[PDB]
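Participant: Would you mind keeping the following structure in view while I ask a few things?
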Amino acid sequence: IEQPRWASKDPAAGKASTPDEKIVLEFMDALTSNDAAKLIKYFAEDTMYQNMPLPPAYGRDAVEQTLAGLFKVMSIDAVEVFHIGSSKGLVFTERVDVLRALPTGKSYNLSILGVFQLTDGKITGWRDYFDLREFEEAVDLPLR
Amino acid sequence: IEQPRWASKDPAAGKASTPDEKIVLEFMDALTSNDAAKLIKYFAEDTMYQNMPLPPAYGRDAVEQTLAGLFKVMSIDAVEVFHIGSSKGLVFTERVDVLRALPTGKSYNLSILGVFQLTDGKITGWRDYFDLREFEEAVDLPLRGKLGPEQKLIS
Ligand SMILES: CCCC[C@@H](O)C(N)=O
Ligand SMILES: CCCC[C@@H](O)C(N)=O
């Protein structure tokens, strides 16, 4: 993953500056496990997950199942966070996830902006925004 | 615009707490002008804009052209920011813009996560992330087929 032309040049732009930012970067590192049971440990009970072009999941079991499902069809091969910032209970990541569609073997660098809500270091919400059609077209797989 | 089920409950979650956050919320208020010439005043020289499903625009004239082109076929009728946060030189907004397509009169509450890069309070980058197809289907217009080739001319 190469730094988009528009990435902020300061190395600090992609690094954590708070406890909550640090947790979210640890979670970003964990994604390439492709392991829903590993990832669910980061979540609060009262949580949700949504890839914004697709329906949301509420509660941990649904979030874990949704992740497990995604990992049956696609792999996260690599994550690079270009930009991170925050407010109380909120962290944002502008990143690229390199995603490989297992039925076709084709990969795509997915440009994602994500938001994480936190309480006491645990994820109460995770929403990723991106264009689904562009991804489908790149890996020759209708996902919707 | 009603607040999504998942919005942070604290009232401060969508309120600015820094000078850069404040400028970006001024900019969000300005969007409903539908006026590219007003909006371009917030931009640095060394700047870019991109709606992530379509090609980027570099430099102020291209950014202004891109906004003007959008405003010829859609109106921003309302903006609500649910969540805002930041770092040095960076502001993020999770929001809804209510977009009305002029050719069909149809409106859509477009769910957007956007990032702004700043230098001494001027915008050096603005990228909005959302799903284009859902928006096209709601307002019954092939937007990419129109705006993608226009965005390619701008570049
Ligand atoms: C439908 C794309 C889902 C992508 C997700 O597992 C990711 N890379 O965050
Ligand atoms: C192609 C949709 C662009 C929407 C944009 O003018 C906005 N509301 O940020």
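Along the chain as shown, the residues are counted starting at 1.
This entry, so its header tells us, was determined using X-ray crystallography, 1.5 Å.
Each residue, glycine too, has its Cβ placed from N, Cα and C.
Pulled these from Swiss-Prot:
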{"type": "MUTAGEN", "residues": "B:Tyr49 to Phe (Swiss-Prot position 53)", "note": "15% of wild-type catalytic efficiency"}
{"type": "MUTAGEN", "residues": "B:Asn51 to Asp (Swiss-Prot position 55)", "note": "No activity"}
{"type": "MUTAGEN", "residues": "B:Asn51 to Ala (Swiss-Prot position 55)", "note": "Almost no activity"}
{"type": "MUTAGEN", "residues": "B:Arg95 to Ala, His, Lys or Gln (Swiss-Prot position 99)", "note": "Impaired protein folding and no activity"}
{"type": "MUTAGEN", "residues": "B:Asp97 to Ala or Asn (Swiss-Prot position 101)", "note": "No activity"}
{"type": "ACT_SITE", "residues": "B:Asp97", "note": "active site, proton donor"}
{"type": "MUTAGEN", "residues": "B:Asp128 to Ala or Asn (Swiss-Prot position 132)", "note": "No activity"}
{"type": "ACT_SITE", "residues": "B:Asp128", "note": "active site, proton acceptor"}
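Are these features on the surface or tucked inside, and what are their neighbours?
Facilitator: Every protein chain considered, the tally of other Cβ atoms within 10 Å of the Cβ of B:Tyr49 (mutagenesis position) stands at 23. Secondary structure at B:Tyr49 (mutagenesis position), taken from DSSP and collapsed to helix, strand or coil, is strand.
Taking the Cβ of B:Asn51 (mutagenesis position) as centre and 10 Å as the limit, one finds 24 other Cβ atoms among all the protein chains shown.
Within the same chain, the residues at least 6 positions away from B:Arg95 (mutagenesis position) whose Cβ sits under 8 Å from its Cβ are B:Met28, B:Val79, B:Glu80, B:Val81, B:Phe82, B:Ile112, B:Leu113, B:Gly114, listed in sequence order.
The DSSP secondary structure for B:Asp97 (mutagenesis position) is strand.
Neighbour list (B:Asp97 (mutagenesis position), Cβ cut-off 8 Å, at least 6 residues apart, same chain): B:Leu31, B:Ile76, B:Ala78, B:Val79, B:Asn109, B:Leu110, B:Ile112.
Its Cβ taken as reference, B:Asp128 (mutagenesis position) is surrounded by 20 other Cβ atoms within 10 Å in the chains shown.
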Participant: Whole-number Å distance between the CA of B:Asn51 (mutagenesis position) and the CA of B:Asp128 (mutagenesis position)?
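Facilitator: So the alpha carbons of B:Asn51 (mutagenesis position) and B:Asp128 (mutagenesis position) sit roughly 5 Å from each other.
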Participant: Among the mutagenesis positions B:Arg95, B:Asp97, B:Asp128, name every one whose Cβ is found under 6 angstroms from ligand 2, counting any of its atoms.
Facilitator: B:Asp97, B:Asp128
Participant: Would you kindly give the Cα-Cα distance separating B:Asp128 (mutagenesis position) and B:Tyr49 (mutagenesis position), rounded to the nearest Å?
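Facilitator: Cα to Cα, B:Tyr49 (mutagenesis position) and B:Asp128 (mutagenesis position) are separated by 8 Å.
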